[PDB]
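One structure below.
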Amino acid sequence: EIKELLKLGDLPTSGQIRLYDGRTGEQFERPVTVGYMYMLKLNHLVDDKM
Amino acid sequence: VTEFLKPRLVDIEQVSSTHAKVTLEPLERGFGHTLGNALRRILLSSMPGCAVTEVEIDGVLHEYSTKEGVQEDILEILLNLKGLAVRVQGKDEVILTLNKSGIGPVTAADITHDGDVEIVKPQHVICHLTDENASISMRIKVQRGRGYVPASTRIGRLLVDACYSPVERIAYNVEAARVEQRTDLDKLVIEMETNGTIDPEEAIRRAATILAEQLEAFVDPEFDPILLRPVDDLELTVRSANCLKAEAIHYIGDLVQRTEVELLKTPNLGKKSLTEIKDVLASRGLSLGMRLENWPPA
Amino acid sequence: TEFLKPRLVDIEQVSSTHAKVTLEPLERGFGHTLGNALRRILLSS
Amino acid sequence: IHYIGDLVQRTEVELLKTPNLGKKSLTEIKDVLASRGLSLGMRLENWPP
Amino acid sequence: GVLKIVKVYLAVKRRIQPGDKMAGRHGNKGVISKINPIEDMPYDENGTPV
Amino acid sequence: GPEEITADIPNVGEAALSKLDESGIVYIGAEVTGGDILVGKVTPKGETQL
């Protein structure tokens, strides 16, 4: 089903895409998986702890 | 000894008002990625642009306040103002006035039309006034600068995070160029997605200009400090301060040189003011008619 | 609007034909930019 | 005096000459103005454009 | 014994910085080690950086 | 003797007292940074001959 949604998305079915290094411009020698992950910021902040 | 072929802007395909495709006609193979990366790196961070840096909303003191008659709180409003796309003629600071009363959305089109200032997206929502007795009056300060300068990088006046860079996204393609001559030539196709504040061609020439300027070759305690403090540090009355400044006395060192006789000869200084000055100077171990001989060093 | 331009230089001659020259001041993102531009020119042009 | 600009032009003496503003109030005005980098008797010369 | 009490409520906004702790819902947690400029970031063919 | 909350504080400049009202309490909307005074307060000295 994720493969299907990626097909309307227009793929790669695996979910890996060619990625270029911002410093060089050279492509990374392998395909790299990229996607939107949901990430949370935890209550531990350097400002409080240092 | 084969002379090189030098790049020239040859095409501009405006896909939209804020999306363009600039291509360089002549390039030697392997030069596509070099200029592609150099230009993408300059464009994505070193471009100069106008951005909202301060905002003065009526009735509001701190940004955490919420206003009577406005749907969104002030924070959301400022957050909206960050996205205000402004093109200014020839200035490094401009004040925009926004007066609006009524019901409905308060967009950038309601901002008072200034001759210099050009508003890229007039339909850009800044507010939403709900009731018909509601009204907002704010002063938006727009400045020219470089890169991302947060408000935390330091009056009842609010500050807004500055996003100066006009460029959102850059992409490039190396693509083999035609032309029977040489055959091994490429053409750099830069797909640019900016905010519409600046035209593609001048952006390219500016990135290249910055690059060229970077490549500019390869070569190879005596005396009391209190005397250089401004008169405002004496914390005098407004009248005395203004009088002293009017008499070309801007620092304590200037004041301690003057005598009572000379000061009383001024058009605006009475006995009360002199008493005050002598009092505040004596309170810090200073006085009038002080000789420091050597005014000033450097 | 002016940018930080190079000031103060240093050259560490590892040998008679091997040296290390460094530019002291640059803006962020220019290290990789000039580094890769120059490496791409030097390694082929 | 409806705006800050109107207030910053007046001096302590002149304000004390008004029918309704006493010294407590004037002190308050000096405090709130000082709290925002402002004061009484401020010249802006050209009021208004 | 108490004459007067004053409570002052101050509010501060904190931006994400090196040393802050971020995590996903799968048990993937980690601390921010580097804030690198957008041009140095790996990007897709169409120019979109991660 | 009684401790008092007052704008009058020994050896403090007006710059430091700028954001304080008559009472000695900082006025709402003011930006404060580490070391800045929020509430002015004086305590009776146990006193010592200098």
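We're sticking with Swiss-Prot numbering for chain B, so the shown stretch reads 5-158, 168-233, 247-324, in order.
This entry, so its header tells us, was determined using X-ray crystallography, 3.9 Å.
Even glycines carry a Cβ here, placed using N, Cα and C.
Here is what Swiss-Prot records for this protein:
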type: MUTAGEN; residues: B:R45 to C; note: In rpoA112; temperature-sensitive, blocks RNA polymerase assembly
type: MUTAGEN; residues: B:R191 to C; note: In rpoA101; temperature-sensitive
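Cα spacing between B:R45 (mutagenesis position) and B:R191 (mutagenesis position): 27 Å, rounded to the nearest whole number.
Take the mutagenesis positions B:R45, B:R191: by the count of other Cβ atoms within 10 Å of each Cβ, the lowest one is B:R191. Following the DSSP three-state reduction, the secondary structure of B:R45 (mutagenesis position) is helix.
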